[PDB]
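Engineer: Sharing a structure here in structure tokens format.
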Amino acid sequence: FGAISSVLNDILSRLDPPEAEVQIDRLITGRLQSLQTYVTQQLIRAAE
Amino acid sequence: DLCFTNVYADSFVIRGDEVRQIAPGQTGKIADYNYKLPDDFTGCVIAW
């Protein structure tokens, strides 16, 4: 999702908190958006 | 224009080549072994 790596552990290990925080923020935004999309799709499918 | 609950005034003497080490999320001898500022620091660094 634009971060250096998809894995969280190597982001935490390689980079110090000041920019590792930005990388985890990008990953969190991407994963939260994916989860929102899944939940909305499931809601529509459950209504049908 | 602001009101603060407390003010902390920390004083010391450092050489020029390391003045930049007094800042959030820095790497250096002073920032690691002498005096480290929090990443979410709120305040002013002053030097002359």
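Using Swiss-Prot numbers, chain B covers 389-436, in order.
Per the header: electron microscopy, 3.2 Å.
The backbone N, Cα and C atoms fix where each Cβ goes, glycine too.
Annotations per Swiss-Prot:
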{"type": "VARIANT", "residues": "B:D405 to N", "note": "In strain: Omicron/BA.2, Omicron/BA.2.12.1, Omicron/BA.2.75, Omicron/BA.4, Omicron/BA.5, Omicron/BQ.1.1, Omicron/XBB.1.5, Omicron/EG.5.1; complete loss of interaction with host integrins"}
{"type": "VARIANT", "residues": "B:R408 to S", "note": "In strain: Omicron/BA.2, Omicron/BA.2.12.1, Omicron/BA.2.75, Omicron/BA.4, Omicron/BA.5, Omicron/BQ.1.1, Omicron/XBB.1.5, Omicron/EG.5.1"}
{"type": "VARIANT", "residues": "B:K417 to T", "note": "In strain: Gamma/P.1"}
{"type": "VARIANT", "residues": "B:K417 to N", "note": "In strain: Beta/B.1.351, Omicron/BA.1, Omicron/BA.2, Omicron/BA.2.12.1, Omicron/BA.2.75, Omicron/BA.4, Omicron/BA.5, Omicron/BQ.1.1, Omicron/XBB.1.5, Omicron/EG.5.1; May enhance affinity to human ACE2 receptor"}
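Structural setting of the listed features?
Structural biologist: In the three-state DSSP scheme, B:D405 (variant position) falls into the helix class.
Counting only same-chain residues six or more apart in sequence, the Cβ atoms lying under 8 angstroms from the Cβ of B:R408 (variant position) belong to B:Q414, B:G416.
All protein chains included, B:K417 (variant position) registers 9 other Cβ atoms within 10 Å of its own Cβ.
According to DSSP, B:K417 (variant position) sits within a helical segment.
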Engineer: List the Cα distance (Å, whole number) between B:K417 (variant position) and B:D405 (variant position).
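Structural biologist: Just about 11 Å between their Cα atoms.
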Engineer: Inside 10 Å of the Cβ of B:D405 (variant position), count up the other Cβ atoms and send me the figure.
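Structural biologist: Its Cβ has 8 other Cβ atoms within 10 Å.
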